[PDB]
Amino acid sequence: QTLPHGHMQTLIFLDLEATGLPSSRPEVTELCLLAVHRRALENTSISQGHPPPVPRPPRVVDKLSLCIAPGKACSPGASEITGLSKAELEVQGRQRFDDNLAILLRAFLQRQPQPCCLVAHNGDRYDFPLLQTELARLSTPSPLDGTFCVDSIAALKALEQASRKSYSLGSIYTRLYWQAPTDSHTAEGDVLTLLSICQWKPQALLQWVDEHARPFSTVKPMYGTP
DNA sequence: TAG
Ligand SMILES: [Mg+2]
Ligand SMILES: [Mg+2]
Ligand code: NA
């Protein structure tokens, strides 16, 4: 382009469940990362047919799915759709978002060939600023420091405009594949759904991602800590 | 406009 940050070598599909929506000062209850090398995406076969079948996930993938005890209760709305509550997370012995979690994420990211780019649906307004806020509370250094990120809503908008309607995760998936997504509002279900829409046009997605990746350190926290 |  020249590419502003070089080729993204690893795409990290990311999904968070949390206790509520942005004005509630929400906290994370579940986290899922799906790390895919760009080779896996460029090896995805072209989406043919109307509709095309849902693309097959790459064989080679690193996956991390974690349930996390938040510091405050879930809104009733959040619990009904995620199937999670703070109390039941604690009955199941889930720990808080803590320094160890940060050390876990860092080691997971370091397994990936660099640089890594986080991909989340509406990430620019939800997942990235939320995650930035969770990590901010920790005295521990951010494990996301040399990482990049993109919002898949912008990606799919550009990809479909390259070919009114909704750009919610489920809407896009149903429009592309004429099927309902499964396990919605679980971190891993919605991450796998996200993987599928991004595999719709894998080459165009990588190109767009390389051009719009931005440092996660420029992400503004969703809300302030004490 | 999209837990
Ligand atoms: Mg989400
Ligand atoms: Mg979800
Ligand atoms: Na393509």
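Numbers in chain A track Swiss-Prot; the residues on display, in order, are 4-166, 174-236.
For all residues, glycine too, the Cβ spot is worked out from N, Cα and C.
As annotated by Swiss-Prot, active site, proton donor/acceptor applies to A:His195, with the evidence given as experimental evidence. A simple way to gauge crowding: the CB of A:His195 (mutagenesis position) has 17 other CB atoms within 10 angstroms, across all the protein chains here.
For A:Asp18 (Mg(2+) 1 binding site), the number of other Cβ atoms no farther than 10 Å from its own Cβ, over all displayed protein chains, is 26. According to its DSSP assignment, A:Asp18 (Mg(2+) 1 binding site) is in a strand. Residues or ranges marked as Mg(2+) 1 binding site by Swiss-Prot on the basis of experimental evidence: A:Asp18, A:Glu20, A:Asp200.
The Mg(2+) 2 binding site feature in Swiss-Prot is assigned to A:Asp18; the stated evidence is experimental evidence.
In this view, A:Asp200 (mutagenesis position) is surrounded by 26 other Cβ atoms within 10 Å of its Cβ, with every protein chain counted. For A:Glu20, A:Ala21, A:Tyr129, A:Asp200, the entry in Swiss-Prot reads substrate binding site, with the evidence type experimental evidence.
For A:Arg114 to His, Swiss-Prot lists a mutagenesis experiment annotated as follows: Reduces activity. Loss of endogenous retroelement metabolization. Under a cutoff of 8 A between CB atoms, and with a sequence separation of 6+ in the same chain, the neighbours of A:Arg114 (mutagenesis position) are A:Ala38, A:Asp65. In the three-state DSSP assignment, the secondary structure recorded for A:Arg114 (mutagenesis position) is coil.
Following the DSSP three-state reduction, the secondary structure of A:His124 (mutagenesis position) is coil. Residues near A:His124 (mutagenesis position) in space but far in sequence (CB under 8 A, at least 6 apart, same chain), listed by position: A:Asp18, A:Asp130, A:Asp154, A:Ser155, A:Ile156, A:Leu179, A:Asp200, A:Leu204. Among the mutagenesis entries in Swiss-Prot is A:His124 to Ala, noted as: Strongly reduces activity.
According to Swiss-Prot, the mutagenesis experiment A:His195 to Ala carries this note: Loss of activity. Loss of endogenous retroelement metabolization. In three-state terms derived from DSSP, A:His195 (mutagenesis position) belongs to neither a helical nor a strand segment and is classed as coil.
A sphere of 10 angstroms centred on the C-beta of A:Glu198 (mutagenesis position) encloses 18 other C-beta atoms. The note that Swiss-Prot attaches to the published mutagenesis A:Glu198 to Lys is: Impaired ability to associate with CGAS-DNA droplets.
Under its mutagenesis annotations, Swiss-Prot gives A:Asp200 to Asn the following note: Reduces activity. Loss of endogenous retroelement metabolization.
Same-chain residues at least 6 positions away in sequence with a Cβ under 8 Å from that of A:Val201 (mutagenesis position) are, in sequence order, A:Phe16, A:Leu17, A:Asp18, A:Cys35, A:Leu36, A:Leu37. Swiss-Prot lists A:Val201 to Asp among its mutagenesis entries, and the accompanying note reads: Reduces activity. Loss of endogenous retroelement metabolization.
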Over the unmodelled segment of 7 residues, figure out how far apart in angstrom the Cα atoms of A:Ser166 and A:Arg174 are, rounded to whole. 16
What's the CA to CA span in angstrom from A:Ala21 (substrate binding site) over to A:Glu198 (mutagenesis position)? 14
Just how spread out is the substrate site if you go by the largest Cα to Cα distance in Å among A:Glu20, A:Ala21, A:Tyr129, A:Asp200? 14
Would you mind listing, in sequence order, the residues at least six apart from A:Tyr129 (substrate binding site) in the same chain with a Cβ closer than 8 Å to its Cβ? A:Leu19, A:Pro25, A:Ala123, A:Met232
Recorded positions close to ligand 2 - of A:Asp18, A:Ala21, A:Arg114, only those whose C-beta is under 6 Å away: A:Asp18
